[PDB]
Amino acid sequence: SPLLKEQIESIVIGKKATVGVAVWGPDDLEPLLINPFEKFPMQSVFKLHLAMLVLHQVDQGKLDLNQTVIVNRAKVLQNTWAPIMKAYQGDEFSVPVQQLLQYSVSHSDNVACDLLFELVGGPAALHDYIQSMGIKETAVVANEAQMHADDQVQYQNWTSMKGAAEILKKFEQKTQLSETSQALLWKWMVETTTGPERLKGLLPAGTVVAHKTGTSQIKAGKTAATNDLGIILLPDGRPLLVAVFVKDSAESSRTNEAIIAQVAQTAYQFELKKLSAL
């Protein structure tokens, strides 16, 4: 739809950032893409793809949700966002895969993320999995530790807005995971504690939203990435897929999140307009 595209452009024009958007409503044949040729750093958004690969290996019986990993407090990535390190006491403890997944997805935990990467063969294994789903415009080459070591690396874990739309559609179609794995991932994405003022920012109270955020620190005067992508359930229970990636922004943190909230609200209102007519 040209009208929705124009409404979204009216939000991003004038903001000192480059914004990518993908909107796919339930009656749309193709998704609406804003800035389709730009490469967007994913930051923690790729923990979504990683959870799908891990659950896919659980579905195949290659991994078990209760399989546990020994965590040595001295050997994991130090001084990074890792809530799991505060959930257990001791210099050494063991955590099941089920909980590492929950912490990576819902809490965007960086240590849980890298521990999961180690069970499946690293970034290379995730990249193969993504390509195997037919998504060519998403690249994964580094884990959190490597992204932590060199701040240019984050740009190498990128996605196009078509790639963001496809991962949401694959997930939404419930064709990649067993019913159990699908229900677990939906649970962790609805329970996310991060980014409450992004996609969910201006939606009505009670709207169900399964989403995953991605954020970088302010370095060299800009925020490389402020992202949120997810599934919004409409009043009739049908899904609305929305992904918003704000790249290389020189705006305040508050403004970066408001761009995402406004785009989500505009897409949501547009779907109500269609339900209103049809």
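Following Swiss-Prot, chain A shows residues 28-305, kept in their order.
Structure method, as recorded: X-ray crystallography, 1.9 Å.
Backbone N, Cα and C atoms are what each Cβ position is placed from, and that goes for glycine too.
In sequence order, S135, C140, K239, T240, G241, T242 make up the list of same-chain residues 6 or more apart from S71 (active site, nucleophile) whose Cβ falls under 8 Å from its Cβ. Classification of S71 (active site, nucleophile) by DSSP places it within a helix. If you look up Swiss-Prot, you'll see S71 marked as active site, nucleophile, on the strength of sequence analysis.
Among the features that Swiss-Prot reports, beta-lactam binding site is placed at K74, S135, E171, with the record citing similarity to another entry. Counted within 10 Å of its Cβ, the other Cβ atoms near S135 (beta-lactam binding site) come to 24, all protein chains included.
Other C-beta atoms found within 10 angstroms of the C-beta of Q105 (mutagenesis position) number 12, with every protein chain shown included. Annotation of the published mutagenesis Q105 to G in Swiss-Prot: Similar catalytic efficiency to wild-type with respect to benzyl penicillin, cephalosporins and aztreonam; the original residue is retained in the structure shown.
Secondary structure at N106 (mutagenesis position), taken from DSSP and collapsed to helix, strand or coil, is coil. In this chain, no residue six or more apart from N106 (mutagenesis position) has a CB-CB distance below 8 Å. Quoted from Swiss-Prot, the note attached to the mutagenesis of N106 to G states: Similar catalytic efficiency to wild-type with respect to benzyl penicillin, cephalosporins and aztreonam.
Among the sequence features in Swiss-Prot, the mutagenesis site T107 to E is noted as follows: Abolishes hydrolysis of benzyl penicillin; reduces catalytic efficiency about 500-fold with respect to cefotaxime, about 15-fold with respect to ceftazidime and about 30-fold with respect to aztreonam. Here the Cβ of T107 (mutagenesis position) has 16 other Cβ atoms within 10 Å, regardless of which shown protein chain they belong to.
In the three-state DSSP assignment, the secondary structure recorded for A169 (mutagenesis position) is coil. Every protein chain considered, the tally of other Cβ atoms within 10 Å of the Cβ of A169 (mutagenesis position) stands at 19. Swiss-Prot documents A169 to S as a published mutagenesis change and attaches the note Similar catalytic efficiency to wild-type with respect to benzyl penicillin, cephalosporins and aztreonam.
According to Swiss-Prot, the experimentally introduced change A169 to R is described as follows: Abolishes hydrolysis of benzyl penicillin, cephalosporins and aztreonam; similar catalytic efficiency to wild-type with respect to benzyl penicillin, cephalosporins and aztreonam when associated with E-176.
Record note (Swiss-Prot) on the mutagenesis of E171 to A: Abolishes hydrolysis of benzyl penicillin, cephalothin and cefotaxime; reduces catalytic efficiency about 25-fold with respect to cephaloridine, about 10-fold with respect to ceftazidime, and about 30-fold with respect to caztreonam. For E171 (mutagenesis position), the Cβ neighbour count at a 10 Å cut-off comes to 24, with all displayed protein chains included.
A simple way to gauge crowding: the CB of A176 (mutagenesis position) has 10 other CB atoms within 10 angstroms, across all the protein chains here. In Swiss-Prot, a mutagenesis experiment is listed as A176 to E, annotated with the note Similar catalytic efficiency to wild-type with respect to benzyl penicillin, cephalosporins and aztreonam; catalytic efficiency similar when associated with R-169.
For the published mutagenesis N184 to D, Swiss-Prot gives the following note: Abolishes hydrolysis of benzyl penicillin, cephalosporins and aztreonam. Following the DSSP three-state reduction, the secondary structure of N184 (mutagenesis position) is coil. Note on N184 (mutagenesis position): other Cβ atoms within 10 Å of its Cβ, all shown chains, come to 27.
Quoted from Swiss-Prot, the note on mutagenesis experiment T242 to A is: Increases catalytic efficiency about 5-15-fold with respect to cephalosporins and aztreonam. Similar catalytic efficiency to wild-type with respect to benzyl penicillin.
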Rounded distance in angstrom between the Cα atoms of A176 (mutagenesis position) and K74 (beta-lactam binding site): 18
Euclidean distance between Cα atoms of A169 (mutagenesis position) and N184 (mutagenesis position), Å: 7
Distance from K74 (beta-lactam binding site) back to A169 (mutagenesis position), taken between C-alpha atoms, in Å: 12
Residues that sit under 8 angstroms from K74 (beta-lactam binding site) by C-beta distance, when 6+ apart in the chain: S131, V132, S135, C140, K239
